[PDB]
Amino acid sequence: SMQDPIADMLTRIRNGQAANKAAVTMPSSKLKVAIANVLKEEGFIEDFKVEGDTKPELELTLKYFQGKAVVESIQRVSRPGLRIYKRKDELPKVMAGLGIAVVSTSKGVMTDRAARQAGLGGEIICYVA
Amino acid sequence: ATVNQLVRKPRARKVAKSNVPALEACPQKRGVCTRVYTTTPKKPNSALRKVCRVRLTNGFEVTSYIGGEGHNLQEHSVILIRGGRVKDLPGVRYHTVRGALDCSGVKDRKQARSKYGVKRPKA
RNA sequence: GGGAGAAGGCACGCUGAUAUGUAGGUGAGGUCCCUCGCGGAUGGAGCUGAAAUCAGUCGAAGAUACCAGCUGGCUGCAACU
RNA sequence: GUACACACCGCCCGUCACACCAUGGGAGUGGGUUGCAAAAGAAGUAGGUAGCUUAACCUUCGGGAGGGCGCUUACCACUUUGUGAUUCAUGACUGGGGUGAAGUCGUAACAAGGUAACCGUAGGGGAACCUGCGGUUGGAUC
RNA sequence: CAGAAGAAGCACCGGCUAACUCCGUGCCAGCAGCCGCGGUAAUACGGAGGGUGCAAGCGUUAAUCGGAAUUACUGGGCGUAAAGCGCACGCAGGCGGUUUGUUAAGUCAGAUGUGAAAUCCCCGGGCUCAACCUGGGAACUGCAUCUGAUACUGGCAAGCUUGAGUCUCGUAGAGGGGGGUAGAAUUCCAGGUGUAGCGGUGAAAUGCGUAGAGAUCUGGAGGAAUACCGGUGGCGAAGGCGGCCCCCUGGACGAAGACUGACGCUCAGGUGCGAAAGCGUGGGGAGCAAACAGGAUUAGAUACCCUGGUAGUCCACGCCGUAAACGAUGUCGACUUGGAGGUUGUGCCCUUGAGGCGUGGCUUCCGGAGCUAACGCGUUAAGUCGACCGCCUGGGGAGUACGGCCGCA
RNA sequence: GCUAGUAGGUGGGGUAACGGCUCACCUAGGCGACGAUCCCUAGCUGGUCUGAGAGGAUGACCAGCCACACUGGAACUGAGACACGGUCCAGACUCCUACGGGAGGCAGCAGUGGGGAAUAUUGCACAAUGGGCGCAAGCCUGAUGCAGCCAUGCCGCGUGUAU
Ligand SMILES: [Cu+]
Ligand SMILES: [K+]
Ligand SMILES: [K+]
Ligand SMILES: [K+]
Ligand SMILES: [K+]
Ligand SMILES: [K+]
Ligand SMILES: [K+]
Ligand SMILES: [K+]
Ligand SMILES: [K+]
Ligand SMILES: [K+]
Ligand SMILES: [K+]
Ligand SMILES: [K+]
Ligand SMILES: [K+]
Ligand SMILES: [K+]
Ligand SMILES: [K+]
Ligand SMILES: [K+]
Ligand SMILES: [K+]
Ligand SMILES: [K+]
Ligand SMILES: [K+]
Ligand SMILES: [K+]
Ligand SMILES: [K+]
Ligand SMILES: [K+]
Ligand SMILES: [K+]
Ligand SMILES: [K+]
Ligand SMILES: [K+]
Ligand SMILES: [K+]
Ligand SMILES: [K+]
Ligand SMILES: [K+]
Ligand SMILES: [K+]
Ligand SMILES: [K+]
Ligand SMILES: [K+]
Ligand SMILES: [K+]
Ligand SMILES: [K+]
Ligand SMILES: [K+]
Ligand SMILES: [K+]
Ligand SMILES: [K+]
Ligand SMILES: [K+]
Ligand SMILES: [K+]
Ligand SMILES: [K+]
Ligand SMILES: [K+]
Ligand SMILES: [K+]
Ligand SMILES: [K+]
Ligand SMILES: [Mg+2]
Ligand SMILES: [Mg+2]
Ligand SMILES: [Mg+2]
Ligand SMILES: [Mg+2]
Ligand SMILES: [Mg+2]
Ligand SMILES: [Mg+2]
Ligand SMILES: [Mg+2]
Ligand SMILES: [Mg+2]
Ligand SMILES: [Mg+2]
Ligand SMILES: [Mg+2]
Ligand SMILES: [Mg+2]
Ligand SMILES: [Mg+2]
Ligand SMILES: [Mg+2]
Ligand SMILES: [Mg+2]
Ligand SMILES: [Mg+2]
Ligand SMILES: [Mg+2]
Ligand SMILES: [Mg+2]
Ligand SMILES: [Mg+2]
Ligand SMILES: [Mg+2]
Ligand SMILES: [Mg+2]
Ligand SMILES: [Mg+2]
Ligand SMILES: [Mg+2]
Ligand SMILES: [Mg+2]
Ligand SMILES: [Mg+2]
Ligand SMILES: [Mg+2]
Ligand SMILES: [Mg+2]
Ligand SMILES: [Mg+2]
Ligand SMILES: [Mg+2]
Ligand SMILES: [Mg+2]
Ligand SMILES: [Mg+2]
Ligand SMILES: [Mg+2]
Ligand SMILES: [Mg+2]
Ligand SMILES: [Mg+2]
Ligand SMILES: [Mg+2]
Ligand SMILES: [Mg+2]
Ligand SMILES: [Mg+2]
Ligand SMILES: [Mg+2]
Ligand SMILES: [Mg+2]
Ligand SMILES: [Mg+2]
Ligand SMILES: [Mg+2]
Ligand SMILES: [Mg+2]
Ligand SMILES: [Mg+2]
Ligand SMILES: [Mg+2]
Ligand SMILES: [Mg+2]
Ligand SMILES: [Mg+2]
Ligand SMILES: [Mg+2]
Ligand SMILES: [Mg+2]
Ligand SMILES: [Mg+2]
Ligand SMILES: [Mg+2]
Ligand SMILES: [Mg+2]
Ligand SMILES: [Mg+2]
Ligand SMILES: [Mg+2]
Ligand SMILES: [Mg+2]
Ligand SMILES: [Mg+2]
């Protein structure tokens, strides 16, 4: 059964980019929306929107630069079978700082650089490069 | 294997057995030759290789090679053996140390003398 | 199911206390009820009475006499009574 | 199609015979350790106390209290007995295995390998194997 | 003070691996970590000359980690290389859709105490240098307590409907269990006609036949299996299920709704089902046929071929628990270009039929990206991900021995 | 699968102290697939070797902790011991004996025999640091400071320089 909606979201992004889809659509959640906000702020996706009231649906508009997907790789790190938490001094660097790690901290979901600036550790949701 | 499976049963390292068990992790062992004889190698080699059946101070009875041209070993000779297999000889896992105890060096040896227990010539 | 009482071993008499006789058994008078009898309930006097534990004590020996399995190992034959 | 490549005058299977090696069973038998059920009871400590003997205290000067020795009981080391367990060594004989070497018997497999091969099972046969029943294609030809 | 005066060896030189020639020997003597070298022109054996590497040491042996991502947490695999339990149900365990509140256990931040000294590391100091000694720091990645943070995970409370399930109507189906029945055919029995062969093979022979076979007609007995339909058709968890009829009964799918409200996924151990052969007791026995017998073939022929033929195949109940039980591919869920078919539902439209436009379930072949050692897989993945389980770790010994459990064997 | 002082409770006793530590009675409990019980191996740590790391291996020297002192058992004294160079009993060995009976314990330093492939001198001094006793002086100290032997390791230097 479905047991990791976040990995499902990441996989939808990965497969849509591989299939050259303009947009990808999925059932929504607040955590998915926070992750989408980080992706949009970092410029990996173009936009996102939530439609509906009782069964909210999140749509992500993917982007391509020169005929190539902007999201070169997106990978779940913490997972239900194995949670991963890092302290502030051990936050991972993705692609020598060229990529991002999405981190859930007590101040919300942000990138690894933002968590380092705030001086917080947290749960390593995924790597994006 | 999943992490749950590894939590239940961890990865197991394979134990490696020594190729020289009669030494019992000693660099050498002393023995008494019970037999001194020759034997023929496995194919594709042909020769009369010199070996000795020797009983060690720990009670192990093994076969040891006698390297070098010519030797002075006979029954009841007291010798020192070290590790080292002879590839073409079946079940010969040890080498006799030339120049130790009753085993003499090799006569008229000029090169690699220390491997055959030969003193430096006075030249 | 057996083999098995396998094998092997420990205790055992007497006296006192626990308890002027115990647990248990039996059960009168009295009291209550009754559809009043060879009745029911309660009640326990009297009678009878193991077994155990603790302490002591005599002898060479306490299942003291009579009475009352010897045991184990390998194998042939016939299943068995 | 192929398990062939000094290339089918290829490759290759098993019994049997010979040599060596390790190992299972084996009338059993010898050691090591250990369980259980008992026996045993040095010294020590503790409890009790007939008997013997006492420097300090108390005496009404006789003794008293208290102590010690001895004796006794409890616990327990050595040691002993019976019966198990486990482990090591060893044993006439026996089972298969590996290695070597190639002697004897065949030719099972690889090509449609000359009866397609193989799996489970069952029966049979000096040996590779053969036969029945179901199954697979990891079968050539069609 | 005196005088270069007292002071250099060890391993290696075909490749890995830095360093090459001559002579001796001739599968001998010998070398060897591996690949291998030695057979009369050996850079591989032994000596010599030359050279290479280390140097008061140099080699060898033993032993640990490394290289070994070759137990893979970091950091591996399972279609065919070793590896998916034969198939399921399911306890424990692991995992858990979506919203709000609360808690602060996990998690995160800070502080405090502790984490002995020495050792390791950094900056310095002293022995002429160095080894060595030494000052200060850093580190000791941990534990405990206190104070905070609340995104994520957990607990608690309340919900929601999209996962999961219930009801209503219908559909297809060799799904299962029980009983009955039909026709074809084989064998056997009896009778009629009829006469010299039949049967079998590559050719034969065994066998059957003048005691009348084989052939043909009629009647009867009995067992087993269901031609055609029939189909890379259907159903079933797998194993498997095929004439027709009745009875009992399981699952799947579709259309509109209504209802419950995460009730879910996976599953060590456990339990159940599980082809054929085989086993036990009682029946049955036509056809077939292990074993067995005879005839052939052959060098032989314990076979292949022929003539016979017993267990068994069949039924009831019980056991066994294995198969190339295979898609050699575990279960569940999500996502990702296409084409042509099969089968089974259902909606709409028209000129009403081998009609057109859709929308579900299951299924066959091809092929794109991607993946793969390749072969190939390819929306029914071997692609891209998550949850849980099973399994592999060179070949042989060996799925064997011994021990346990199970079994009548 | 294991456990009958076994698990817990009450009361008495006992210890410097809590406690089945021990005894009497009552309850029938306690441990275990988060591996009890049994079997094999083993002193533990700071650290050491290796490794890029994660890990793997290891625990000699130095320091902390534990245990042992010929073997088995026991207590006495004492602040502290169930006591390496104390006591008692038993045992095996060695030794003395007048045959009745007695003596001993290098796993302290050095050394001997033995085993082994293999590991050193029966040295000097309490001058320094530290310890015991003593008011002190001082005495004692194989701790310690040094010396001897060994290329065992690490580090430095020389075995000549120029022509
Ligand atoms: Cu005397
Ligand atoms: K050769
Ligand atoms: K008595
Ligand atoms: K009475
Ligand atoms: K009575
Ligand atoms: K009797
Ligand atoms: K019989
Ligand atoms: K080929
Ligand atoms: K042969
Ligand atoms: K044998
Ligand atoms: K006394
Ligand atoms: K024994
Ligand atoms: K034996
Ligand atoms: K064959
Ligand atoms: K074949
Ligand atoms: K078969
Ligand atoms: K034969
Ligand atoms: K020559
Ligand atoms: K892994
Ligand atoms: K907390
Ligand atoms: K929370
Ligand atoms: K039905
Ligand atoms: K029928
Ligand atoms: K479960
Ligand atoms: K039958
Ligand atoms: K039949
Ligand atoms: K037949
Ligand atoms: K039936
Ligand atoms: K079976
Ligand atoms: K198949
Ligand atoms: K369809
Ligand atoms: K349709
Ligand atoms: K069974
Ligand atoms: K049977
Ligand atoms: K106790
Ligand atoms: K108590
Ligand atoms: K008590
Ligand atoms: K390390
Ligand atoms: K360690
Ligand atoms: K001891
Ligand atoms: K001491
Ligand atoms: K001093
Ligand atoms: Mg008997
Ligand atoms: Mg009476
Ligand atoms: Mg009589
Ligand atoms: Mg006889
Ligand atoms: Mg009889
Ligand atoms: Mg041939
Ligand atoms: Mg044996
Ligand atoms: Mg006793
Ligand atoms: Mg006594
Ligand atoms: Mg075969
Ligand atoms: Mg053949
Ligand atoms: Mg043939
Ligand atoms: Mg064949
Ligand atoms: Mg088998
Ligand atoms: Mg046959
Ligand atoms: Mg080179
Ligand atoms: Mg030459
Ligand atoms: Mg050479
Ligand atoms: Mg590794
Ligand atoms: Mg691999
Ligand atoms: Mg294969
Ligand atoms: Mg395979
Ligand atoms: Mg399967
Ligand atoms: Mg299931
Ligand atoms: Mg959740
Ligand atoms: Mg420190
Ligand atoms: Mg500091
Ligand atoms: Mg929550
Ligand atoms: Mg019949
Ligand atoms: Mg139905
Ligand atoms: Mg299971
Ligand atoms: Mg059958
Ligand atoms: Mg049979
Ligand atoms: Mg039968
Ligand atoms: Mg018949
Ligand atoms: Mg036949
Ligand atoms: Mg199997
Ligand atoms: Mg099948
Ligand atoms: Mg399989
Ligand atoms: Mg189906
Ligand atoms: Mg394809
Ligand atoms: Mg693959
Ligand atoms: Mg077996
Ligand atoms: Mg306690
Ligand atoms: Mg030890
Ligand atoms: Mg590594
Ligand atoms: Mg130590
Ligand atoms: Mg000693
Ligand atoms: Mg005292
Ligand atoms: Mg002590
Ligand atoms: Mg002392
Ligand atoms: Mg001493
Ligand atoms: Mg000494
Ligand atoms: Mg010696």
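In order, the residues displayed for chain B correspond to 2-124 in Swiss-Prot numbering, which applies throughout.
Going by what the header records, the deposited coordinates were determined by electron microscopy, 1.5 Å.
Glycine is treated like the rest: Cβ placed from N, Cα and C.
Here the residue is the original one, while Swiss-Prot reports the natural variant B:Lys43 to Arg with the comment Confers streptomycin resistance but not hyperaccurate translation. Looking at Swiss-Prot, the entry for mutagenesis of B:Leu57 to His says: Protein is not incorporated into ribosomes. Among the mutagenesis experiments that Swiss-Prot reports, B:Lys88 to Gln is described with the note: Confers low-level resistance to streptomycin and a 15% decrease in the translational elongation rate.
The CA atom of B:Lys88 (mutagenesis position) is located 22 Å away from the CA atom of B:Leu57 (mutagenesis position). Cβ environment of B:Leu57 (mutagenesis position): B:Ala23, B:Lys30, B:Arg31, B:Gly32, B:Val63, B:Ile82 lie under 8 Å away, each six or more residues apart in the same chain. The DSSP secondary structure for B:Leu57 (mutagenesis position) is strand.
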